[PDB]
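A quick write-up on the structure given underneath.
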Amino acid sequence: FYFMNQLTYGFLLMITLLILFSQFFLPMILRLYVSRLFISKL
Amino acid sequence: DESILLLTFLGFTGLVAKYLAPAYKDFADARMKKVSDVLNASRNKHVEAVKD
Amino acid sequence: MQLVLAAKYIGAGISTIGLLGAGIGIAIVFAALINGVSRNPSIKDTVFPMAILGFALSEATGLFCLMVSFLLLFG
Amino acid sequence: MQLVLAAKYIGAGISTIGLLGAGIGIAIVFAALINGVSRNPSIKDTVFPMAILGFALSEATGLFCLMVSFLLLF
Amino acid sequence: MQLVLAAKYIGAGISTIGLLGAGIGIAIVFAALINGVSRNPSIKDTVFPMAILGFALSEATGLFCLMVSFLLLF
Amino acid sequence: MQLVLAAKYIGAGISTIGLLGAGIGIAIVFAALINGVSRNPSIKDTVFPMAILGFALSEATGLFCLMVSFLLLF
Amino acid sequence: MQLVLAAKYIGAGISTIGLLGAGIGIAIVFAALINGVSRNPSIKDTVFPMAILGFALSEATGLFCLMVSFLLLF
Amino acid sequence: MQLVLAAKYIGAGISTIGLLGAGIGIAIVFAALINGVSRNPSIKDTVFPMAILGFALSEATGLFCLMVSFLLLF
Amino acid sequence: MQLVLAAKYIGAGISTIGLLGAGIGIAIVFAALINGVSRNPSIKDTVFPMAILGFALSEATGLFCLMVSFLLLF
Amino acid sequence: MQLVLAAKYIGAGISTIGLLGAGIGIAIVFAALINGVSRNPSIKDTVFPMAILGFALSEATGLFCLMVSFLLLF
Amino acid sequence: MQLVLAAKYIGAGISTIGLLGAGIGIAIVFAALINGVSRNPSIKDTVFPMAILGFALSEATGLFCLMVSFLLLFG
Amino acid sequence: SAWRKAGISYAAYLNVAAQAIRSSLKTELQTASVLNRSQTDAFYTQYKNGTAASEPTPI
Amino acid sequence: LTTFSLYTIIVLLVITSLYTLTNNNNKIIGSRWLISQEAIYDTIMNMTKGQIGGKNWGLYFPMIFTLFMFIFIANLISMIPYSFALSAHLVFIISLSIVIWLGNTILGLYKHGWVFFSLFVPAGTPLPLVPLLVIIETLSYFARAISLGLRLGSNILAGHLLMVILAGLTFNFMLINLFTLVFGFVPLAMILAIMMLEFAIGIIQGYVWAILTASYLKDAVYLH
Amino acid sequence: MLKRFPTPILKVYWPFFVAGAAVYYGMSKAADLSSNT
Amino acid sequence: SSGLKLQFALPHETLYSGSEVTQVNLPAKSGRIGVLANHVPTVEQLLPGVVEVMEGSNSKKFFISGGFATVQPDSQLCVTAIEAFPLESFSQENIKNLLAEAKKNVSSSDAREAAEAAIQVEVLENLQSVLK
């Protein structure tokens, strides 16, 4: 029945979270990594 | 029929507030104090290096 | 209808012995527990919550067994 | 309805032999108990309350199995 | 209703082989006793009471099994 | 036709005991987990996911039976 | 109506194999007896009487299986 | 014709439990894995590549019978 | 008449679970590989062809079993 | 006579899994090979023809089962 | 009595896999054979008669089952 | 065999093993270091709490 | 409108509700809501650093992150009793596994091509089982594909429907005669243990998904 | 809000996107061949 | 390490001490154990028998009167024992057998002498395998 429905909105939100977490949520914590490392190393 | 699983959920979350919440509280407090202590100590150390 | 609930009862019968690995499983966990304290005496209070971890989830599989035998007995 | 009580009877028959692995497991419990006390006689009856407790709750599986067979007879 | 006493008989037959678990396991406790005292000849018959206790309760499983078979026989 | 629903029920019953193979398997993982730590106490966190990971691989095999029961149940 | 003695005979057929692994178990007793004495030759008369004690009132319980195969044969 | 799909239902029921020992067997690979690193800590990421290989092959034993259940489902 | 193809389905059901033993078998061909090669890390290239020798010709026998199912399905 | 060919089909189904005796059995020989060379690499080819000799006259016994299947199929 | 030849057929089918009790059993002897010579390389010519002696009187018992199957096929 | 119960300690087990190995010597290769290595000349005397005396026996 | 796509919108709202309200004004100190995300990032980081072990190991580290978190969050919403099954749509999860497997095959053929078919020979073997070792490989090659999907949703679909029908147990136990209230505490603790199992069958199974496709990434990227 | 970074998802994650489009086309074939059950 | 550090040590002359080696072959309590360049840290008591030491060079054949093999966790295997031995020259049949008969005679004496003489018969019969 809703094979197209679930599949298409799942594809959209999968590629959405791909680009979203990639561009946003991994480097927003990698900034914390590099910041704490650069303060500790001076 | 479905509110009984809700009752198990409420009792389980009560046990979570009894058991899991102070443990994660203490883990977060310990890591917080550790990172804050190291971050203060490195700064004080190279302040003393500036004084040297 | 003179046959279906009788077959339900024998289906609850064959779905009762799958907790066989309950009566093995947790027990042989305890067996290594008896080994674990024997070759290492001060690890007992270390391992026994983990072993009771190694109890609990280890037996509940067999629970699934008899709840099939609880459902096809009744519905 | 001549078939259904007889089917309850053979259902209690097939729901009886779950104590096979129960006896196997408690035998492995006592076997490791002998092997543990052979290498540790010094700690014998500290393990043994825990050993017999795990024995109790672990044989209780087959106990519940044949009382399921009992209620399936009834 | 010729089927029902016949099915009692075959239910008795299938409710026999749970003692096979006892029939294995009450031997292996004494087998581990052989092994343990061959390892440790110091403590032979202070765990032989525990060994025959595990024997007794471990073959009581098969006792329960064939008495289920006997009560479904008659 | 009066048998095919009964055939679904007893086919669900014979499909059920596959979780048996989970319920033994996970156990020896925990047993090896004890022999991950009895002989090596300093490595247990190393195997604290790595044992239970194996749990989730064995448990799911048991979980791949009863629901094969359930589609024949429903 | 000649179903019931046929069922008695197949009931003797299913009350039969519940000694089989019992014949394994006493056997591994003897293997353990080898692990008794090929490892520890000094333990032999310490074990082998009591060990064959372990080889008796163990396996006779398994022999109970085939004597059930007589009482429904008659 | 109300009987042939009944028989393929119970044929899917008997072709279910072939996972059983495989659901054991992957675990026993894991058992050796817990005795692999607790014995040898510096092989931890050498065996765990091939062992999880040997996991999947031990899956490849006991999975296809499962889908024999599904194709006989349809 | 309706049973000649219905029985082929249940024969395909029973004639598939032989991989079960493969699900027990080749596992130790990996698992004794583990505690073998954890015991000697640089025996690996010595044994990993031999193990994948001792895998393959020990597995295909079970792969015969469902093959006997396949011809019995078609 | 309409039933005897389907009976032979399910007879080929039940005369199938004696390769189970291979499907674990010969595999454990290779398992004993692995340990048998991991602790002892210089005694590989001392055993390895003879051991693979011990392959054949085991596994062929299991092969007997499925050729029985053919004489109960054709 | 129209079934009794098919009864013999399927009785031969359920008396076929007793070679299972051969097909594993002698194999463990071969396992022990390795456990002879990998443990004791000076025991091989000691054990290689006896172990292959330990072949016959094991697996022939399993052979019994299928030859019973043979006398349950035609006999 | 049952030297652990009846005979020697394991150090003395290997000592008797060394005495048998050096006893199985080539007499050309059995040097003076071998015979002096087996020159068991130590004398043990068990004293008591009152500093009593046992026999100075050849070990 | 579909409740399923609305549930995916609720998932994205929780994704907003994991970092924006977490981060108090971009602070170094790492508050309590951020410690959990730190632990997740580290336990995926140190995992796939050792798993695929490549010089180019981090290049799929966001992907191995974001394929986890979907299963991590969607098994935190169906945990509610009054809810509909999120990831128990086996067509969806198995199709996700099909997408990941086919992307792995296209990556391996674009990276290696004909020598990507050199994965069919794991080790040197003597002759009468050299092609057969390929075949059981190919027999496992789609089994590498099919199982990982057909092993996640069949977990979750087996769980909550359990807590449906065993709720029916409490509809079949606490509806017979009044002495069912006597010693009727053990089905409550049994469903408690099933919920303990359900958090595991969400979280740890999502990690199983992650670790198995991480192994499959090392399979497809690196020819042995 | 969050500092947007040009993290590589087009020059890296192409074949999984290609596989998603191909599975959409396979679902077109399936829902035009097996959705009438 | 590439290879292994063998510390083959005796009370009179420690022959190898961290010598780089590929394989050791030693009669321990569990039987003849061959150990390659890497191994688990493992402690074994050594039965008197033939040790074969294979290196980058060929494999030397020594007899050992028992001892201990201990894998120091830096892959340094220490063989700590008593007796070294040539190819076969130190072994002489007339020396062994004429003493072995007398040792079977002393094995009939009191248990302090009998157990030790039984050990000596065992060692000389193991040395018969060195006579080969």
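This entry, so its header tells us, was determined using electron microscopy, 3.6 Å.
Here the Cβ of each residue, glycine as well, is placed from N, Cα and C on the backbone.
One entry in Swiss-Prot concerns the natural variant H:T46 to L. Its note says: In strain: DS400/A3 and KL14-4A. Counting every protein chain shown, the number of other Cβ atoms lying within 10 Å of the Cβ of H:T46 (variant position) is 16.
One natural variant catalogued in Swiss-Prot, H:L53 to F, is accompanied by this note: In strain: DS400/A3, DS401 and oligomycin-resistant mutant. Cβ environment of H:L53 (variant position): no same-chain residue six or more positions apart lies under 8 Å away.
One natural variant named in Swiss-Prot is H:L57 to V, and its note says In oligomycin-resistant mutant and cross-resistance to venturicidin. Listed in sequence order, there are no same-chain residues at least 6 apart in sequence whose CB falls under 8 Å from the CB of H:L57 (variant position).
On its own chain, H:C65 (variant position) has H:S15, H:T16, H:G18, H:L19 as residues at least 6 apart in sequence with a Cβ closer than 8 Å to its own Cβ. For the recorded site, H:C65 (variant position), the DSSP three-state label reads helix. Among the natural variants in Swiss-Prot is H:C65 to S, noted as: In oligomycin-resistant mutant.
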Variant positions satisfying Cβ distance under 8 Å to any chain M Cβ, from H:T46, H:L57, H:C65: H:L57
